[PDB]
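Student: So that we are looking at the same thing, I have put the structure below in structure tokens.
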4 protein chains.
Amino acid sequence: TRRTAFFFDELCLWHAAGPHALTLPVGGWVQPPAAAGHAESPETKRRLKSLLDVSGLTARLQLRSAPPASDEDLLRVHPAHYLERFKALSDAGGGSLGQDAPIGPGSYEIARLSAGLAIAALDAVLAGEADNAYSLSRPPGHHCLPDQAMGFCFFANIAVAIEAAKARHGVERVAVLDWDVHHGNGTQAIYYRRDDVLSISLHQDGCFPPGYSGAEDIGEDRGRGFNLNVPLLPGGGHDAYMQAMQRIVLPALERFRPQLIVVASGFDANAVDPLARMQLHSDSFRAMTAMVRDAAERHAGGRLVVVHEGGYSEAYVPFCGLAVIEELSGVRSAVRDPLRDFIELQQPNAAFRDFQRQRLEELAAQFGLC
Amino acid sequence: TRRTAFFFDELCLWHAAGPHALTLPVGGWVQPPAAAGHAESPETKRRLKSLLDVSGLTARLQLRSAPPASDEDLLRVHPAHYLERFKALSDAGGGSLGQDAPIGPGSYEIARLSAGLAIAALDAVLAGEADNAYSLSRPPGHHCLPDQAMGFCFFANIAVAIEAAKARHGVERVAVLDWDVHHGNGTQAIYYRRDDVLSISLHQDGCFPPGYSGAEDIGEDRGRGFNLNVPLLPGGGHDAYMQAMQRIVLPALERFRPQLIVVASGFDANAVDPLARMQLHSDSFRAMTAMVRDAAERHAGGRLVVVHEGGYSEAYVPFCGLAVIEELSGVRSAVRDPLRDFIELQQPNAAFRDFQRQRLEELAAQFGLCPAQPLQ
Amino acid sequence: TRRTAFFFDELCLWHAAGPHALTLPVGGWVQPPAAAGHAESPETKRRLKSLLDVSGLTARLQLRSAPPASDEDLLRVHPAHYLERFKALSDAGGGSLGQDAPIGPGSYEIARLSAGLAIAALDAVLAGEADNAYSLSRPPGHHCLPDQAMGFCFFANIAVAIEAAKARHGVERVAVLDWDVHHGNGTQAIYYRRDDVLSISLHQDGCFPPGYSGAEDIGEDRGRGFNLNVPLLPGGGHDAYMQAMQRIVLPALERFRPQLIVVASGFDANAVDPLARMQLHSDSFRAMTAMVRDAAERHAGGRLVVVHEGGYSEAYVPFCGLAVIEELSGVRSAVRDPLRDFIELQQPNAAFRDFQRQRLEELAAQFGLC
Amino acid sequence: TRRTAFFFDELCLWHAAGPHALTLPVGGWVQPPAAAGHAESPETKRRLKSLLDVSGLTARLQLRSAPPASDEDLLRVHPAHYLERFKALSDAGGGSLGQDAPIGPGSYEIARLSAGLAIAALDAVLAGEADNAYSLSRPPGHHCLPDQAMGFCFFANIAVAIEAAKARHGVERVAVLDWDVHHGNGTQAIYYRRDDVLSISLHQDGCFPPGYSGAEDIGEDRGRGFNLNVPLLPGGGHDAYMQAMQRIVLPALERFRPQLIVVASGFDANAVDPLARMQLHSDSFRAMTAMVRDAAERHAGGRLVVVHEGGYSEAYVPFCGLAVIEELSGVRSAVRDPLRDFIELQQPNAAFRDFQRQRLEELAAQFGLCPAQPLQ
Ligand SMILES: [K+]
Ligand SMILES: [K+]
Ligand SMILES: [K+]
Ligand SMILES: [K+]
Ligand SMILES: [K+]
Ligand SMILES: [K+]
Ligand SMILES: [K+]
Ligand SMILES: [K+]
Ligand SMILES: [Zn+2]
Ligand SMILES: [Zn+2]
Ligand SMILES: [Zn+2]
Ligand SMILES: [Zn+2]
């Protein structure tokens, strides 16, 4: 077994937007839901923590919290006026900070804590306190721009954590693998002209931001070649992702030689997620974690941090998150995923798999990875 | 104009299974949800009715209920021992009538009413009481086999309605277009060797029942050529469905000359549904309804019945159902679908569209379907 | 059977405040609920409508909607600046209009419709279109002051309806019986110096507004004697209310000779309500309705309007509301209240009943009604 | 200081009955709730744990779980056929184990764990591992009879824990103070003819079981004088409970000289609970806990165990439970109860307080209770 730190704070589960039906603000033609609320709900993360507890896996992890992100840490990425505007709206009982960026009362303090967990997770792994770590950072981060909240993200959690780590530890090469089903536009933008951070996003082609594919966006100037977008066809599942990992991600990491790998781990590529159209099961997430852990072992002395991002199935995210944490820790709990065999039967047929495989081969060639 | 009957009963919204997380029975490693419950929830149909009300659509429809299905009607399809078993379990507070077929307390009476609405909707249209009809039949029907509940369906609503219509009116040719995103396996099985019902299912390849495609299953013996499965690739959206409609569905209806068209209208092909991976928006459903209404006007004297089946997005199903009912009635409300433009941007790219289009062309050829143009 | 109009609009069920746990705004130490939300929820009224439908009673009523209250109607009670402030907050996605007065997006238009239903219900009965009427006016009205939202009420529904009726029909004597479990402070204040409206409130002593009893507040000057508060001891049930009706309410109505009776019908005196401590069952509400209908028949030519106010038990309000509507219409549905016999067993004992009875006798004497 | 053990297991929050509206089984005229479900919901205990966490209280406690109750432990109270019946129903997806005793899938294992936490909490305190303990035992226990589940209780948690403690430690005198707002009928029945357990219940007169008061039920034969019921008038609040504590509970404990005090701590006497009509606030619970902790310090070497029972306000139970745990541990968090001042203003008036006070004075006399002052 490996020593896995689990960064968690109950307060992160207390962030909540005003009334929404899925992602639609209530009002106009949108009736208030009788129960549900915004897709980015506490239950889509709480149920992961609950399952970690009931499985007993929590007892085999190093459980940690952290202080909230300081102004100094936040200001490496975000302007003081952004902090001010966010705080003011949060103090006024919430509202809209951006397009698809709704906040609630006290969301400002809670978002600082989310960012703080990510900072602390990178710190712990670079300090040798754990071999690897998982940070349950809610609200999520990977769509957030320096001065623009987006896609349910209010601070750029991973970028804040990276800039803090560079300041404190002087790490030179960080890879960020973003397997949240949506494009990691925040991470991409921040590091677009940088060669010290390799940003890779696997995402459903055109999902969010809507209509964005991005294969041709490989970074610029000093960063040219240090950003890779893999826009997978909607409907893809396990094979599409395994092919992307083998043909693009692993070769890209091999060439870059990261000293630390950070995963933007959304689970919204799962087969029952409302916010995308991909077909992953819990063993897909297990396999991706195994592959990136192996890459971390080969290049980064094992130094791997997984940061929770998206995932909107209350029923199924917990099984997917559990699989990741089992793989990080090398511990196998008694949990059996009850949907795995069902999802295996729903996968793309051979003709569709081949179609997607050929596109990935072409993309690997475009990237110079063949 | 057009006179659209809306068969609805509030009691259909009172059916509810025991605790589930989406489709997973609670227990073992599945934690009870704090609110949600089984995916087939009352709210996924109630919000449609609410939106019909606030938009002013309900006021422009012929709002009707019906008596529940009689034992006679149900026994045309289901055995007495099935009825007995269902009733006993329903009287005992519910439970599992099969894999993915959970019921709750009183679900037997409510399922009889759901079937009754479908029977009545077909009756009304064949009787000339309305030009067309929509039946909010919950619980749904299209997966139910004669002696096996399946896929949240407990009676074979559409088949029960058809067999009742044949007994009462003597209709000879009925087409059932099933655009619920899952395979209409109940309808297929019941009519598999029959030429008096053309069953067509558009579905996500391999979704539910899991791993079933079915393109080669075209019916047998007397029914050979009277069943068509169109297994669309996961991830497809508007174009995939329009192409399926134009290349397969419309030619198949033209050849069959239905006297009545029934739609098994699930909305779970919508772009945010948890139970499938397709990318339809409300205008996709509107366009499919326009096409089938036109087919009904040409062959069947306008006789078209749409029967609610699946659809699991509480937020988005209402907009999709509203679009269908607007198209049936010829009434356009002030409702603007707030996700339409967003979903448009998420559609498959040209390479993926072409790939799916070529498969549909091959499938139309495999079916021996001639690309005729609509005519009277 | 009588001709009963049922004023209802689906849009009234679409009003919804921001996140609350019961009556507590989310934030600080108050965790967002996983489902529930504000106590004044759509479900506490929707379930009444649903049960009316499933029972078939809806088919035996005269179903009506109405246009929203005009500015002219609203401005008889409320200032233009109140309307403006309410609209602005509603257009900004909601917030707090007052103490225990939270609104949501579009609540302004919905509150106008609620008030419009009440206006229309009084109009219909005074016009002879129905013998009596029930108005499902959500959000409720009876705590609202002219320039101060309070207690989940944003317009003074009943007062707006009365002033509209006086302008259109010239009715001279209206009685308002408020059996919502909380004090009808809005109605009381507006008509406190008026003898053309007799305001009676039955309420739990000190419940809401908190600590208010009010027996000594009988109106002033021209209105002296035309306001009656009956502060019932917490814990009382059927007998306490029957005694209040017989010893105070009926004699008060007999003396006043109303030409129209309006009931502010909250159901929050029911035995499982979270927002009060009283023990009514559905036959209590049936009996109160029978008594006030009889009073309306004796004095007002049958002219009775019941306006929905409070009631916070999703499970039990529907049975209580159904009983009222059965009594108004003279139709008895097949519905059997499944909690009635249970609640009958929980009632105050003889010593407690006698204690409360003696207090009501003393209060009847104070009011000059002995 | 003070070392407080907090017996908690996440799995206790996974017990869930089939659909109910508050306490009403869904079916017939009872519509399924859109969210809520049975009043005995996980959220009414989860929000306590969450608040303990965010307030920093959990970090200052000894957080412990325990193994589930063994068959041996359960069979001290319950028959094997009861265990068998419960397990069978739990394995079949749940249902009704009696009137107001609904279970769900896996509830058997979870109820065993709830009982196990109570057993372990008594063990820990008798073993000197902690000064006192709180056990979040869900599902609750105090209504359960040996062969009859009742009032949302499926095993007699406190009685099972006591009989296990007697077997393991040989404790001779245990007092059970039950301030859950409903009558502790299970505890009363089991120990009704026993002098080794003093059972005291404060409850709303006639609430649950419905119409039961019970002041004249003081135990029989060997147990005569070792059961006390205090049926408080509906509508009572802080003063009623303080008066009951001072005039009845403390004198009764003084005479009994318990070696261990167990509290059946329901929070359903809180001022916003749907399942009773009483008016307690968080400081009422704090004050009761201070009084019983002091009694435990004087008689029992500090040995006090609080076992969670009822409490049905999701919003308000957390503040009440937090106050109890603060008092057990001697730790005061930064939490300020946001309803405390409001509830203070709603309290019975002086006439009503005097009326209830006089009844308690009469009841203390009827019980032959001497008003002694606390001493060591
Ligand atoms: K991504
Ligand atoms: K880069
Ligand atoms: K289909
Ligand atoms: K066929
Ligand atoms: K009142
Ligand atoms: K007056
Ligand atoms: K008690
Ligand atoms: K005893
Ligand atoms: Zn995402
Ligand atoms: Zn379906
Ligand atoms: Zn009220
Ligand atoms: Zn209780």
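Going by Swiss-Prot, the residues shown for chain A are 2-371, listed in order.
Header entry for method reads X-ray crystallography, 1.7 Å.
Each Cβ is built from the backbone N, Cα and C atoms, and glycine gets one as well.
When I checked Swiss-Prot for this same protein, it listed these features:
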type	residues	note
MUTAGEN	A:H143 to A	Loss of enzymatic activity against both acetylated and trifluoroacetylated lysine substrates
MUTAGEN	A:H144 to A	Loss of enzymatic activity against both acetylated and trifluoroacetylated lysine substrates
ACT_SITE	A:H144	active site, proton donor/acceptor
BINDING	A:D181, A:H183, A:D269	Zn(2+) binding site
MUTAGEN	A:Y313 to H	Loss of enzymatic activity against acetylated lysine substrate but only 15% decrease in activity against trifluoroacetylated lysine substrate
MUTAGEN	A:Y313 to F	Loss of enzymatic activity against acetylated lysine substrate but no effect on activity with trifluoroacetylated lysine substrate
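What's the neighbourhood like for each of these?
Tutor: The Cβ of A:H143 (mutagenesis position) lies under 8 Å from the Cβ of A:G152, A:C154, A:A157, A:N158, A:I159, A:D179, A:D181, A:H183, A:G185, A:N186, A:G187, A:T188, A:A265, A:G267, A:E310, each on the same chain and at least six residues away in sequence.
The Cβ of A:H144 (mutagenesis position) lies under 8 Å from the Cβ of A:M151, A:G152, A:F153, A:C154, A:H183, A:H184, A:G185, A:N186, A:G187, A:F209, A:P210, each of which sits 6+ residues away along the same chain.
In sequence order, A:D181, A:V182, A:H183, A:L276, A:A277, A:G311, A:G312, A:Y313, A:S314 are the residues near A:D269 (Zn(2+) binding site), counting only same-chain partners six or more apart with C-beta under 8 A.
Residue environment of A:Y313 (mutagenesis position) contains 26 other Cβ atoms, counted within 10 Å of its Cβ in all protein chains.
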Student: Could you tell me which of the recorded positions A:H143, A:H183, A:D269 have their C-beta within a distance under 6 angstroms of some atom of ligand 9?
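Tutor: A:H183, A:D269, by Cβ distance under 6 Å.
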Student: Under a three-state reduction of DSSP output, how is A:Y313 (mutagenesis position) classified: helix, strand, or coil?
Tutor: coil
Student: Tally every other Cβ atom lying within 10 Å of the Cβ atom of A:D181 (Zn(2+) binding site).
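Tutor: There are 28 of them.
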Student: State the count of C-beta atoms found within 10 angstroms of the C-beta of A:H183 (Zn(2+) binding site), not counting that atom itself.
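Tutor: That number is 27.
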Student: What other residues of the same chain, not counting A:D181, A:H183, A:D269, have a CB atom within 8 A of the CB centroid of the Zn(2+) site?
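Tutor: For the Zn(2+) site, the extra neighbours are A:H143, A:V182, A:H204, A:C208, A:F209, A:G267, A:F268, A:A270, A:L276, A:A277, A:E310, A:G311, A:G312.
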